[PDB]
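Visitor: Below: one structure in structure tokens.
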Number of protein chains: 2
Amino acid sequence: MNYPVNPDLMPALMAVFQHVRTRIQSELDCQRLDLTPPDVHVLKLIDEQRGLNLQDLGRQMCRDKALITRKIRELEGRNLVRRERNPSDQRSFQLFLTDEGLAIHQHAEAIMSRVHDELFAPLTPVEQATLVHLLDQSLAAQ
Amino acid sequence: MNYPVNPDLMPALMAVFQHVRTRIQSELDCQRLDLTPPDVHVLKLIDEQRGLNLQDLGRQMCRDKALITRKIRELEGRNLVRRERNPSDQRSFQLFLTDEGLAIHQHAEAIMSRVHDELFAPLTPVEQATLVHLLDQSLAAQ
């Protein structure tokens with residue numbers, strides 16, 4: 001069941017998204033991590049989907065595939081990601097976080113967790129539970 | 001005052017962020033716009049005449065203090081942004097979107113608006129309005 005969407009929703013969500021992005025960028029820099037939030041997003045994808053093929057990155061989207069391969073080689077060079085040839089499909093490369101990349105991703109997850117705790121702590125338990133419900137409602141219909 | 005943080009909240013918000021960010025980036029790439037929603041943010045801030053907020057983002061950095069500066073120089077080079085001296089404080093420069101920057105910015109915003117319409121359509125008008133309030137309160141508290 002579909003409804004027209006309130007013109008105030010995009011700017012509200014986006015202002016929160018920009019606050020979170022800005023906090024994260026600033027924490028990565030200040031804590032000397034030297035990663036951009038898209039570096040952060042890629043390490044998280046590799047960690048979430050253990051062994052994913054290189055091509056499975058940005059799979060259900062329009063993408064410049066040369067760019068994703070450029071980013072991976074960059075992360076590889078930095079000792080954060082390693083590749084293994086996929087045994088079931090030798091033209092495929094499985095991606096894994098190295099020991100160092102796992103640690104860096106963990107540091108980044110912790111930063112993201114803190115930024116979110118800052119966002120949500122001011123809301124009462126009831127406001128927080130309502131928020132969860134409303135976001136889940138939007139997700140449960142995809 | 002801070003309350004305990006619902007453990008479902010961050011995962012829910014991150015899933016909405018992920019959905020939004022990947023869908024927007026995919027649409028921008030499908031149409032070959034050559035922007036990231038960070039190109040689009042800086043363009044929006046500039047159009048709404050908020051250099052206070054721009055310079056805030058660079059001042060939050062410890063090491064890469066020119067992060068924003070570099071982005072503005074790039075947009076200006078792409079002729080999306082233009083720079084005026086300022087009749088009074090001749091040390092500083094005022095920023096404006098060019099006619100190309102304006103059309104491109106408005107187009108990107110219309111893509112973002114569509115992605116939000118499709119994500120939040122399942123929610124009733126009161127549900128949407130509750131969501132706006134909750135996002136707004138969360139942020140105002142920061």
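Determined by X-ray crystallography, 2.1 Å, according to the entry header.
Each residue, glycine too, has its Cβ placed from N, Cα and C.
The following feature annotations were taken from Swiss-Prot:
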type	residues	note
VARIANT	A:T69 to A	In strain: PA48
VARIANT	A:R70 to W	In strain: OCR1; leads to increased expression of mexAB-oprM
VARIANT	A:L95 to F	In strain: PA41
VARIANT	A:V126 to E	In strain: 58823, 65629, 55699 and GRR
VARIANT	A:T130 to S	In strain: PA36
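Tell me about the surroundings of these features in the structure.
Guide: Within the same chain, residues at least six positions away from A:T69 (variant position) with a Cβ under 8 Å of its Cβ are A:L54.
Mapped onto three states, the DSSP output places A:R70 (variant position) in helix. Same-chain residues at least 6 positions away in sequence with a Cβ under 8 Å from that of A:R70 (variant position) are not found in this chain.
Within 10 Å of the C-beta of A:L95 (variant position) we count 24 further C-beta atoms, all protein chains included. In the three-state DSSP classification, A:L95 (variant position) falls within a strand.
Sequence-distant neighbours of A:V126 (variant position) (same chain, six or more apart, CB under 8 Å from its CB) are absent. Classification of A:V126 (variant position) by DSSP places it within a helix.
There are 17 other Cβ atoms within 10 Å of the Cβ belonging to A:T130 (variant position).
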Visitor: My list of variant positions is A:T69, A:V126, A:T130; which of them have a Cβ under 8 Å from any chain B Cβ, in sequence order?
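Guide: Only A:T130 pass the 8 Å Cβ test.
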Visitor: Cα distance, A:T130 (variant position) to A:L95 (variant position), nearest Å?
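Guide: Per the Cα atoms, A:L95 (variant position) and A:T130 (variant position) stand 38 Å apart.
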